[PDB]
Amino acid sequence: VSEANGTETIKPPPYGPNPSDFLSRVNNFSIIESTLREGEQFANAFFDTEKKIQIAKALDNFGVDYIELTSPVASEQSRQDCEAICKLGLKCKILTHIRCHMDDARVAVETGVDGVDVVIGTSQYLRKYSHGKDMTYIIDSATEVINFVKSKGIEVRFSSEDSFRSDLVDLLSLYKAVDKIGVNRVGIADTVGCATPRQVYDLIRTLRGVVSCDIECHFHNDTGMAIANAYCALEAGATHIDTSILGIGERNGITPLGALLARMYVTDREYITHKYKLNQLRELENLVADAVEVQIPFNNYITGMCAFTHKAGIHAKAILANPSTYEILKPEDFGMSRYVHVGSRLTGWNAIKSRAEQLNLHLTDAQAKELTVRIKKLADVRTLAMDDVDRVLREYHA
Amino acid sequence: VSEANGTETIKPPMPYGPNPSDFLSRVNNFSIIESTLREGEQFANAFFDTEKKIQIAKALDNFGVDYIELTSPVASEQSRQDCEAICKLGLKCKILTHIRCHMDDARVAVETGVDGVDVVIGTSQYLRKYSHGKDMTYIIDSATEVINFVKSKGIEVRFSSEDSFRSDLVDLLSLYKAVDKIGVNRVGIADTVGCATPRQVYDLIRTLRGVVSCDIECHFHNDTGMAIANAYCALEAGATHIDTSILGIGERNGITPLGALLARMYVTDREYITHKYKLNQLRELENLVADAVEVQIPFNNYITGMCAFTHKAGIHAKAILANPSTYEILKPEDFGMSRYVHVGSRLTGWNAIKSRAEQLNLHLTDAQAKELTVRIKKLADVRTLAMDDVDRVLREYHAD
Ligand SMILES: O=C(O)CCC(=O)C(=O)O
Ligand SMILES: O=C(O)CCC(=O)C(=O)O
Ligand code: NA
Ligand code: NA
Ligand SMILES: [Zn+2]
Ligand SMILES: [Zn+2]
């Protein structure tokens, strides 16, 4: 039934793609996985060679196109680890992260890397007036590094620290200069964690117009924008995004690998599910979690205890449609069996059983008991946490 | 030294100031509707009793939020009673309850004493039809009277539609326009499913801002990592109110987290956020919820997670070119902490406690230090420590 408090319907004035969409890289981009560089800055990371090798092997199998390693001049161990990893015959390309110096580059090339991701310092380029023109130059010695690396057949990308806090006149002029010389890629880094998504879109879109090469983005997560900035970077034409497993890095870290893949999955399911072995993500996160001794957060994307939960009960009635209507991520696409519908809270073995069934761990009668004994001995110490269920199950595989 | 591989410096053309769209921005002038006691009740492990809801409400009030939202008093008798109980505490902030669009639900809401009702309208409660040759959208009679009843009783009203980013725009914008014509305090946008992207949020809210004249509320799920970014872009586009939840707790992986939102807004305008909210209360506020829903604070939680204020010292700090102290967008003192912790080697046992306790401004007695060192041993005895074990054993400790 109706009365005269309605309004004329707002209709728009044929539809197709906007010119912008053509530049978008949302279903066609590369991850540069940086667990073995930026991740080494994580407060509790102390990877030894064996552990670096396992992480590299597992990243390669997972499907990433590049892995980035700590500068081989950081330390002798670092140099050796870089050599070792370059000899495993991975399919993905191997990059190393270096300052813009000749010695750093020689050593990088010696170790066998496929490319050097270079950071240029603000002293390695100046503006000057020359024959009545405002001119930006990359200084002689710094230009030499690019040419050397190119001559030895190796990929080069050049970036600047703290890109969102630099003067745009300097920053864009530098990237145009580097582009005239010729690199594979330039990089943008929100080192400080202050960039906002529209700010990112606007900058990358402009960079895309200034240079002709590829564009890499590196986003810190101090203020919760790292996944959102990666996404807007992609919409604007960025071709490569730096990630880290569980985002581990300096302070609270960077764009988390799993989080990014969750976002990109929703945008294009076939693309992501075929490129990456998604069912391997738990096992990939657990490996790092174990090494850096952290627990997987209860609300971790995809793989946290609660990511695939629906509330059953009086509180489900707050949403109007069936709660199963709202399932943007399909658990099977990530190796899981279902959304778990939670009414009562499950203590003890009931909690293990549920989560284990969800994770596709076909457990023994014998394993059920070992686990139950271990959770009792844990609760004897203090109250359990949702987090503990994933922790006791860490050593178990689908 | 230089050689002719430079270029024309790119310079913008010749005075700079604010763009018109900036004037619509609410980034330093917006309200939080805190929904720990509504959306948070959908958290997989939430079972708040009355005593606990009262404590969370008192602590939210003190903290500085303008609104707290409660579960429908019609969901159950206990809900009804808890809603009455919270409305009688004399909180400064306003108390809203979340309800379906029905007269019975609205009557009871008003009776309990709420300051406002946050209503969700269903798909069957509005039509499109042709009336005298014009394409017309109507709120149905039975739904419209809910609005008027509540208004007649002096209570605030907001109307939302569920799953806004997956509706037809023709339907959705026409509904909000109809609702605005009838007159409400607020309309709400909800990304129930967790699929909205920030530029898409910006575009929709700026448009909604052009369509209606009332306030605009936003609710964002975090399935894909966009909840804080969407809140931010919503604010830039004119949204006036944002739904949050302590630690984000809600359905699935939850919604815009209170602390995370405050970290984002703090960077945008330090003075505004530090004066409005008691930021040094945040740890206590999260721990109270963490205890109730039996979770650990993630190691990488914004502001308050173990590693949020850590710089790596050593060979790996040389990866960034400036000194690590240059990159401290959040000041630890603004949040009740003492400093960034510079980590070289891994601390263990008492050492780890000492470090984090000092960072947190816990002035620990000798007796407490030993209690903690004992409990930490008893923990390591069961399995290897995680870095979140440090915060967990420290949870029942407070700053002076
Ligand atoms: O080299 C880069 O592009 C990134 C360096 C980095 O980690 C940062 O700026 O936070
Ligand atoms: O009432 C609203 O606006 C939000 C309801 C909700 O939690 C949701 O859509 O996820
Ligand atoms: Na171009
Ligand atoms: Na308007
Ligand atoms: Zn970084
Ligand atoms: Zn919700």
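All chain A residue numbers match Swiss-Prot; in order, they span 3-15, 20-404.
Any Cβ shown, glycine's included, is placed from N, Cα and C.
For A:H321, the entry in Swiss-Prot reads active site, proton acceptor, with the evidence type similarity to another entry. Sequence-distant contacts of A:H321 (active site, proton acceptor), defined as residues of its own chain at least six apart whose C-beta falls under 8 angstroms from its C-beta, are absent.
Summarising the annotation, Swiss-Prot assigns 2-oxoglutarate binding site to A:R43, A:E44, A:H103, A:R163, A:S165, A:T197, A:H224, A:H226 and lists experimental evidence as the type of evidence. Listed in sequence order, A:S40, A:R43, A:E74, A:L75, A:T76, A:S77, A:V122, A:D123, A:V125 are the same-chain residues six or more apart from A:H103 (mutagenesis position) with CB atoms under 8 A from its CB. When secondary structure is read from DSSP and collapsed to three states, A:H103 (mutagenesis position) falls in the strand class.
The annotation Zn(2+) binding site is assigned in Swiss-Prot to A:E44, A:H224, A:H226. Classification of A:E44 (2-oxoglutarate binding site) by DSSP places it within a helix.
In the three-state DSSP scheme, A:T197 (mutagenesis position) is classed as coil. Residues near A:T197 (mutagenesis position) in space but far in sequence (CB under 8 A, at least 6 apart, same chain), listed by position: A:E167, A:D168, A:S169, A:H224, A:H226. Look at Swiss-Prot and you will find A:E44, A:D123, A:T197 tagged as L-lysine binding site.
One entry in Swiss-Prot concerns the mutagenesis experiment A:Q47 to A. Its note says: Abolishes the catalytic activity. The C-beta environment of A:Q47 (mutagenesis position), restricted to residues of the same chain at least 6 apart in sequence and closer than 8 Å, consists of A:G255, A:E256.
All protein chains shown were included, and the count of other CB atoms within 10 Å of the CB of A:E74 (mutagenesis position) stands at 24. As a published mutagenesis entry, A:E74 to Q appears in Swiss-Prot alongside the note: Results in a moderate decrease in the turnover number and a slight increase in the Km value for each substrate.
Under its mutagenesis annotations, Swiss-Prot gives A:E74 to A the following note: Abolishes the catalytic activity.
What Swiss-Prot notes for the published mutagenesis of A:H103 to A is this: Substantially impairs catalytic efficiency.
In sequence order, A:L101, A:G121, A:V122, A:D123, A:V124, A:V189, A:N190, A:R191, A:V192, A:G193, A:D220, A:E222 are the residues near A:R163 (mutagenesis position), counting only same-chain partners six or more apart with C-beta under 8 A. Among the mutagenesis entries in Swiss-Prot is A:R163 to K, noted as: Severely diminishes affinity for 2-oxoglutarate and substantially impairs catalytic efficiency.
Non-local contacts of A:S165 (mutagenesis position) by the CB criterion (under 8 A, 6+ apart in sequence, same chain) comprise A:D123, A:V124, A:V125, A:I126, A:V192, A:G193, A:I194, A:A195, A:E222, A:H224. Experimental mutagenesis is annotated in Swiss-Prot for A:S165 to A, with the remark: Results in a moderate decrease in catalytic efficiency.
Quoted from Swiss-Prot for the published mutagenesis A:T197 to A: Exhibits a 25-fold decrease in catalytic efficiency.
Experimental mutagenesis is annotated in Swiss-Prot for A:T197 to S, with the remark: Results in a modest decrease in catalytic efficiency.
According to Swiss-Prot, the mutagenesis experiment A:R288 to K carries the annotation: Does not affect the catalytic activity but impairs L-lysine inhibition. A simple way to gauge crowding: the CB of A:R288 (mutagenesis position) has 24 other CB atoms within 10 angstroms, across all the protein chains here. Mapped onto three states, the DSSP output places A:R288 (mutagenesis position) in helix.
Quoting Swiss-Prot on the mutagenesis of A:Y332 to F: Results in a decrease in catalytic efficiency. Counting Cβ atoms from all protein chains shown, A:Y332 (mutagenesis position) has 21 others lying within 10 Å of its own Cβ. According to its DSSP assignment, A:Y332 (mutagenesis position) is coil.
Annotation note: A:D123 (L-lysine binding site) sits in a strand segment as assigned by DSSP. Residues A:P15 and A:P20 bracket an unmodelled region of 4 residues, and their Cα atoms lie at a distance of 10 Å.
As a whole number, the greatest separation of Cα atoms within the 2-oxoglutarate-binding residue list A:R43, A:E44, A:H103, A:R163, A:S165, A:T197, A:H224, A:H226 is 19 Å.
Distance between Cα atoms for A:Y332 (mutagenesis position) and A:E44 (2-oxoglutarate binding site): 35 Å, as a whole number. In sequence order, the recorded positions from A:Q47, A:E74, A:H103, A:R163, A:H321 that place a Cβ under 8 angstroms from a chain B Cβ are A:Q47, A:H103, A:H321.
In this structure, the C-alpha atom of A:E44 (2-oxoglutarate binding site) lies 20 angstrom from that of A:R288 (mutagenesis position). In this structure, A:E44 are the recorded positions from A:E44, A:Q47, A:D123, A:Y332 whose C-beta falls under 6 Å of some atom of ligand 5.
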